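The block underneath contains the structure these notes are about, expressed in structure tokens.
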There are 6 protein chains.
Amino acid sequence: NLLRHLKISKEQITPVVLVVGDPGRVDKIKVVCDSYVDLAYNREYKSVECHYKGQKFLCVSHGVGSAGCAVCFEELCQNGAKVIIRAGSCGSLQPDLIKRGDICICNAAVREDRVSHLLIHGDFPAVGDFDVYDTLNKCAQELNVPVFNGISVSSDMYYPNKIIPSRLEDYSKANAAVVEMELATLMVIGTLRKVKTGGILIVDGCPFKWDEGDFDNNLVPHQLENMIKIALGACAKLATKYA
Amino acid sequence: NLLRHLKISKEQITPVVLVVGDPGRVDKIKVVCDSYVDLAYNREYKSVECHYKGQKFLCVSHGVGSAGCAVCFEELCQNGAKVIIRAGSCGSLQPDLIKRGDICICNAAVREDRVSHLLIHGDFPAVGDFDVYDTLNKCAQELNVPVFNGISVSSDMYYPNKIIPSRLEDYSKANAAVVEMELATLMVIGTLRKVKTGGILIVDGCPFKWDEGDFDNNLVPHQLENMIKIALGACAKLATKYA
Amino acid sequence: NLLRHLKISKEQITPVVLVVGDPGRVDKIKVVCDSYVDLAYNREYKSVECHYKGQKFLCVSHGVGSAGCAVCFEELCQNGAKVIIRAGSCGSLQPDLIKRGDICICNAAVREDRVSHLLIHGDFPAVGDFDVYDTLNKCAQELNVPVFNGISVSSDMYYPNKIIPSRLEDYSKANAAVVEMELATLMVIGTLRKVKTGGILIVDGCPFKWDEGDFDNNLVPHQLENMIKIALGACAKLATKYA
Amino acid sequence: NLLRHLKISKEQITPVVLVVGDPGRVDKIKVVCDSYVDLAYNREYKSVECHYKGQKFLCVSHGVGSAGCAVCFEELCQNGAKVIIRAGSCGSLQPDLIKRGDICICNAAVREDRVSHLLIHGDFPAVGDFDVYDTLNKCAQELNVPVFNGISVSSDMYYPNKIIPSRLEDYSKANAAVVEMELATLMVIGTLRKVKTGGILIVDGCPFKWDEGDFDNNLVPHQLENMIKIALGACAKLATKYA
Amino acid sequence: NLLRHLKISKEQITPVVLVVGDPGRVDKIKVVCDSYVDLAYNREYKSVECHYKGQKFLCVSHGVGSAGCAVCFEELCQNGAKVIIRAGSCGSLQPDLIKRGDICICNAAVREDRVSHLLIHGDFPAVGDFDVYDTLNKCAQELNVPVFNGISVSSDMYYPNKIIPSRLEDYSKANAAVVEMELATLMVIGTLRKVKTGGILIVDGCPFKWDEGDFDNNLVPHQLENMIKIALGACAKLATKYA
Amino acid sequence: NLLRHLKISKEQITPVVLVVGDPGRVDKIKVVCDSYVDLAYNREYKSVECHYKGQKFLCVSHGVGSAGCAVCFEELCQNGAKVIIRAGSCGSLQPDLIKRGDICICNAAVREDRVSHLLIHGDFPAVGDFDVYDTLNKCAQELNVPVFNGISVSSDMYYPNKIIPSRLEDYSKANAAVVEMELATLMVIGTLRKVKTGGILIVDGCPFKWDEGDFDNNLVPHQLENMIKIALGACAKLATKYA
Ligand SMILES: O=c1[nH]cnc2c([C@@H]3N[C@H](CO)[C@@H](O)[C@H]3O)c[nH]c12
Ligand SMILES: O=c1[nH]cnc2c([C@@H]3N[C@H](CO)[C@@H](O)[C@H]3O)c[nH]c12
Ligand SMILES: O=c1[nH]cnc2c([C@@H]3N[C@H](CO)[C@@H](O)[C@H]3O)c[nH]c12
Ligand SMILES: O=c1[nH]cnc2c([C@@H]3N[C@H](CO)[C@@H](O)[C@H]3O)c[nH]c12
Ligand SMILES: O=c1[nH]cnc2c([C@@H]3N[C@H](CO)[C@@H](O)[C@H]3O)c[nH]c12
Ligand SMILES: O=c1[nH]cnc2c([C@@H]3N[C@H](CO)[C@@H](O)[C@H]3O)c[nH]c12
């Protein structure tokens, strides 16, 4: 009995799961683990069992956008997942403080999607699990990797238009740290399904300055590597609790 | 230079574009053409230039979900595309009429997403271009493939919960024929960007009966084949004009 | 029995109905038909059975405003009407392309009313029927009357204030062609009551330039006549199929 | 210059105006006054200068519907009107207390329309003038005509459907006394334009019991006569004050 | 048994109740009456029975804010109160007309709170009881104390931020006269619970000019005294009837 | 000068502040500290400087309700406060797990208020600070006091009615642990003003079971005492960071 989109089975899902947007990232991550086992690759959902520091945990891609990652999260959550951490890139909403290559560990997010709203009233908060957040921060510390912490704007609109103003500036003034497209959806589904969520992101630019060239098409190896070591370090530590 | 996510160039975009959800479908579609030229494959976005009936039109996958597909559509719309037709699967909202395997050509959709709303007020209608819609029907007729016509509910939620009621039943009563996850976004973006759009779908089940086993993990072969034939034919005809 | 406001009987309703706003316009139309038969006149609703090219179809006024025209359309749709085509005036939202006298056939509208929302969720599209739209266009073609095609903004507010800004500018940018006050309501009511709908309009000005005198109290004589011909033609053709 | 819809000049507008919905009603009232002067009749808007008790004031019909009567009310408010009292019919939302033929003078109203919201935020109250309200109740008293007082639900939807529940039950529980289609609109435009407003209504049924036949196509003759005298009386008193 | 927050029994509640925000204002009021009886003091809720002009009635403080006062109004309304009149301070939204020290008797309010919305749909009006409104204006007249009349904006936000614009300017244009923090909540709860409400306020500054020093930490003494006399006077006339 | 409502000077505000609902409660708290200094008592806002474990910090009452507490929180945040911890009571939304007397430390909340929405869009999350959250949890551990952790629903409605359904059952299903009236307001204002917030609460009942007598008028003594020690110890620890 395979999951509609993940195409893996309930028994293949581990208590801890690391999710990334791009299926290509999963290939690049598994290779940095001690060992790995490919499980499946359907549509944009690539699943690979990872082995790191004596721990077992999956790495599944969820694709771009909230609606699509929700399919992934729901299938994981409703079939055994206990801890889901997202690792990806984001834009800066505090250009004078957080810049390209920087890593931010988010504890909550703005719900600028639709799926979470079709799941629960807008007043409900999109908040991650403290423990996942704390473990991600401690691993960063142990790897002597400096990081930022804050709220992420999870917006379904990457390319804004000139009719309806973007709420990015409002949220910047509101002290939101960064902007991406999945975290809020992950957090809300997680709390509704009693699954611990977290999120660590690396900055690839600032949407306020895209027209100025404030955007990297590719991340600096060293930096991306650091964020991955943190994420993997965290999953390993969190998985130990369910071994 | 390449487009951020598609990874192709402005010159590589044909005036007509056939968009699908699964990147694997693009492969299964390219082979059935006279000849093709693989262009790129980034994340869930595979771009192949198709050759059919002496015409040139691209076949691009947009992934699952509106936020992710809007990324695809915006990059196409803002870089040359004059016509975009979505071909994918959907669910039936009229079980006593539309069953598994049936094909439906839609001309309008329910905007149960968030990205379109971040673009223009919700009162704005998500409607396809008439000619595209008509062209799709004439091809279905020439090929002698009976099809339905109607409104598709484009919802960002695939797996509903037990707290906030789904609006599928209401829309069913409102006479909406089908339910999927991207059309409404395509139409709205098309209208704003002045790009003609249309959509044709093949039913894979009925969400009101998933619990009773009404769902196909695999689309009906001959029906899928006919739909793709209709789509390719329609794309070929429309492409002709622009050439 | 008689319908509450139209004061006509169910048996007096023809499958095809032509609806106008001003009841004084229903008299001007009946006189250009081969023959007619006055049915009733209550409040702002004047009903007449028109005879044209061997076909019989009613011509009913619906008054200004969505709420009032809804009362008229509900009684028509719930008592026999199968097709309803609205013919009236509108303002241009594209002053550089669409000017006074011009005629526009719309296939969708912006739901800036309240009745449609009291009837169905705001995400539902206000879209007219394909055949009706096609018919109107072909009839315009045969008469060699050049017409525009696009979305209409149906707003309950004719006279804007200075507190809450008008959304017309946004819709103009979103590529909506014109603006009037009843099309969206007709469309939604029809989709709900399985009644084919459509609309054709003649421009009497541009709300963006009213203060500059850009507005006609009287419609362009010949242009109005052409629209009426197109309308009567489409009714005749549609009434034939139903008979 | 004539108003766009009313087709009367600015100098033809008296400080006090009595508005009814049916243009036929304006004729049946003018004859009950000492004398009168027919001013104009365009669309559903018929205007007549009434002479009663040595005082002068217009009687203009507004048609069925919030959007329609708004065009009327705006043209009057922006051109002289200081006081506008609406007298029409309504349904009871309190079947055990308010019944057919009963008269209700309303001080406030539920804004279930769209134009008011396009004018100011929904939080703003639809409330009439205390003095107008007061003069109406006193004219009723001097005529020994018992009347009810309360809130009117002004809803753009006359014929409800079975998808989106009607809020009428809710408002009945909230103690709204009556239901009609124009009062809230008049009150909001009025406070915004600094025009005093009020309304008197006669009950023709109870929408909760329409299916049982709790409705009258024709109002109780004498009861209708009383309400109109109260209205004409109130109008005369206020007009005097404005003399 | 004692009400949860007021800590008084149902038998200690009189048909007429005068509410104020500051519990300190209660002590300053009782000594201006012929006599009094301290009832209770819990949290910000101070109740005292007042004896004025041979009539009995309570004076209860409700604290700052719509949610806190709703708790107060509900315990009073669900346990006997028939009339509740609020007497407090407010800011001016019409600095060209209403100044510090001026008194305003309000008949309706803008519902910029949340409690009233969790009680009834937003379209419902926040309107006071006419008799109460009239009784206050007449007492004012008998005391030769000029007063203003108008709509009050009851907003939950006292200190605006720079991200989301304040709606006060919009409401000033809409002609709202004054702004405070509990009137609309009292009115709505009142209408729902069949309790008659009213409100008399004294201006302590204008929020549009706080940055220019337009604010009084202490209200104009003589003026505050006049308003308190108008209130006690009104409470006496109203309590008289019930007795 | 003094803060408008709290009546204390900017210089009298310490970096860490302990806020509570009942002013009567701050007097009961200062007495358990080493020493204290009364600062002011205006309306429901009582301010006292507390000296505890070699540290200093204020304890201020904010009264019942979000609009009321916001006044308190704004005056504190805009004048030097760096950390604000709310210690209050709450109702349980999980009667089978969390019971009366139990203590719950919250890190996020549902924004069922108006003020926070008047400061920023609803999608913004109401989340507390991690350090504060962890500090409170660590202090609980050291004192060997078991506590629950979870989301609190902050709702402006204490007494619901029968027209509009309460959302409490929904949030119970969405896994929110408890319900109170001011935490979401504090969190939002904190994030906007760059002030670290937190919240610890003691259960006094279950709103789902009030009708069955599931409510304590008096908080469980030893449990209340335990919670206060946790709050005082947390404030002391956090204040150390600013010494
Ligand atoms: O500046 C940005 N805005 C919005 N999303 C992203 C992302 C993340 N990368 C993906 C889009 O490239 C998507 O998954 C999003 O979550 C990186 N930078 C940005
Ligand atoms: O019953 C259905 N509900 C929602 N989406 C789909 C789909 C389409 N397939 C994809 C999800 O498998 C997604 O792209 C969606 O548009 C098929 N059947 C259904
Ligand atoms: O510029 C315009 N704005 C809004 N409505 C109209 C109309 C149509 N005419 C009527 C109002 O005169 C109304 O029925 C509306 O649909 C013409 N021009 C305009
Ligand atoms: O039961 C009712 N519901 C809604 N409107 C009305 C009316 C009034 N009469 C008109 C519709 O016949 C319309 O102007 C409306 O305001 C009478 N009875 C009812
Ligand atoms: O300018 C103002 N804005 C908002 N509220 C008030 C008030 C009233 N005083 C209290 C706040 O100080 C609160 O009860 C409010 O209703 C006085 N002046 C103003
Ligand atoms: O069951 C409950 N619902 C809502 N608030 C509270 C409270 C807290 N107590 C106060 C209301 O009594 C208010 O400050 C609120 O935050 C205790 N129990 C409940």
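Residue numbering in chain F adheres to Swiss-Prot, whereby the residues present occupy positions 3-245 in order.
So how was this one determined? The header says X-ray crystallography, 2.2 Å.
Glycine too: its Cβ is placed from the backbone N, Cα and C atoms.
The annotation active site, proton donor is assigned in Swiss-Prot to F:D206 on the grounds of a curator's inference. Under the heading purine D-ribonucleoside binding site, Swiss-Prot lists F:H7, F:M183, F:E184. Feature annotation from Swiss-Prot assigns phosphate binding site to F:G23, F:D24, F:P25, F:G26, F:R27, F:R45, F:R88, F:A89, F:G90, F:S91. According to Swiss-Prot, the mutagenesis experiment F:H7 to S carries this note: Slight decrease in catalytic activity towards inosine. Slight increase in catalytic activity towards 5'-methylthioinosine. For the mutagenesis of F:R45 to A, Swiss-Prot gives this note: 1300-fold decrease in catalytic efficiency for inosine as substrate. Loss of catalytic activity towards 5'-methylthioinosine. The structure shown keeps the original residue. What Swiss-Prot notes for the published mutagenesis of F:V66 to S is this: 8-fold decrease in catalytic efficiency with inosine as substrate. Slight increase in catalytic efficiency with 5'-methylthioinosine as substrate. In Swiss-Prot, a mutagenesis experiment is listed as F:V66 to F, annotated with the note 40-fold decrease in catalytic efficiency with inosine as substrate. Loss of catalytic activity towards 5'-methylthioinosine. In Swiss-Prot, a mutagenesis experiment is listed as F:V66 to A, annotated with the note No effect on catalytic activity towards inosine. Slight increase in catalytic efficiency with 5'-methylthioinosine as substrate. F:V73 to S appears in Swiss-Prot as a mutagenesis experiment; the accompanying note says: Slight decrease in catalytic efficiency with inosine as substrate. 8500-fold decrease in catalytic efficiency with 5'-methylthioinosine as substrate. Among the sequence features in Swiss-Prot, the mutagenesis site F:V73 to A is noted as follows: Slight decrease in catalytic efficiency with inosine or 5'-methylthioinosine as substrates. As a published mutagenesis entry, F:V73 to F appears in Swiss-Prot alongside the note: Loss of catalytic activity towards inosine and 5'-methylthioinosine.
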Integer Å distance between the CA atoms belonging to F:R45 (mutagenesis position) and F:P25 (phosphate binding site): 9
Integer Å distance between the CA atoms belonging to F:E184 (purine D-ribonucleoside binding site) and F:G90 (phosphate binding site): 9
Spatially closest candidate among F:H7, F:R45, F:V66, the listed mutagenesis positions, to F:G23 (phosphate binding site) (Cα to Cα): F:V66
Spatial separation of F:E184 (purine D-ribonucleoside binding site) from F:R27 (phosphate binding site) - C-alpha basis, Å: 16
Those recorded positions in F:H7, F:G90, F:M183 whose CB falls under 6 A of ligand 6, listed in sequence order: F:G90, F:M183
The one of F:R27, F:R45, F:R88 whose CB sees the fewest other CB atoms within 10 Å, among these recorded positions: F:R27
Residue among recorded positions F:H7, F:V73, F:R88, F:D206 with Cα closest to the Cα of F:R45 (mutagenesis position): F:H7
Minimum Cα separation from F:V73 (mutagenesis position), reported as the residue among recorded positions F:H7, F:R88, F:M183, F:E184, F:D206 that achieves it: F:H7
Structural state of the residue listed as 'active site, proton donor', classified by DSSP into three states: strand
Farthest-apart CA atoms of F:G23, F:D24, F:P25, F:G26, F:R27, F:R45, F:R88, F:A89, F:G90, F:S91, residues recorded for phosphate, distance in Å: 21
Candidate nearest F:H7 (mutagenesis position) in space, where candidates are the recorded positions F:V66, F:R88, F:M183, F:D206 and distance is Cα-Cα: F:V66
Under 8 Å by Cβ from F:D206 (active site, proton donor), same chain, sequence gap 6 or more: F:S91, F:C92, F:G93, F:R102, F:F217, F:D218, F:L221
Rounded Cα-Cα span from F:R88 (phosphate binding site) to F:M183 (purine D-ribonucleoside binding site), Å: 11
Residues from the recorded positions F:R27, F:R88, F:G90, F:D206 that lie close to chain E, Cβ under 8 Å, in sequence order: none
Separation of alpha carbons, F:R88 (phosphate binding site) and F:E184 (purine D-ribonucleoside binding site) (Å): 9
Inter-residue Cα distance where the pair is F:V66 (mutagenesis position) and F:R88 (phosphate binding site), in Å: 12
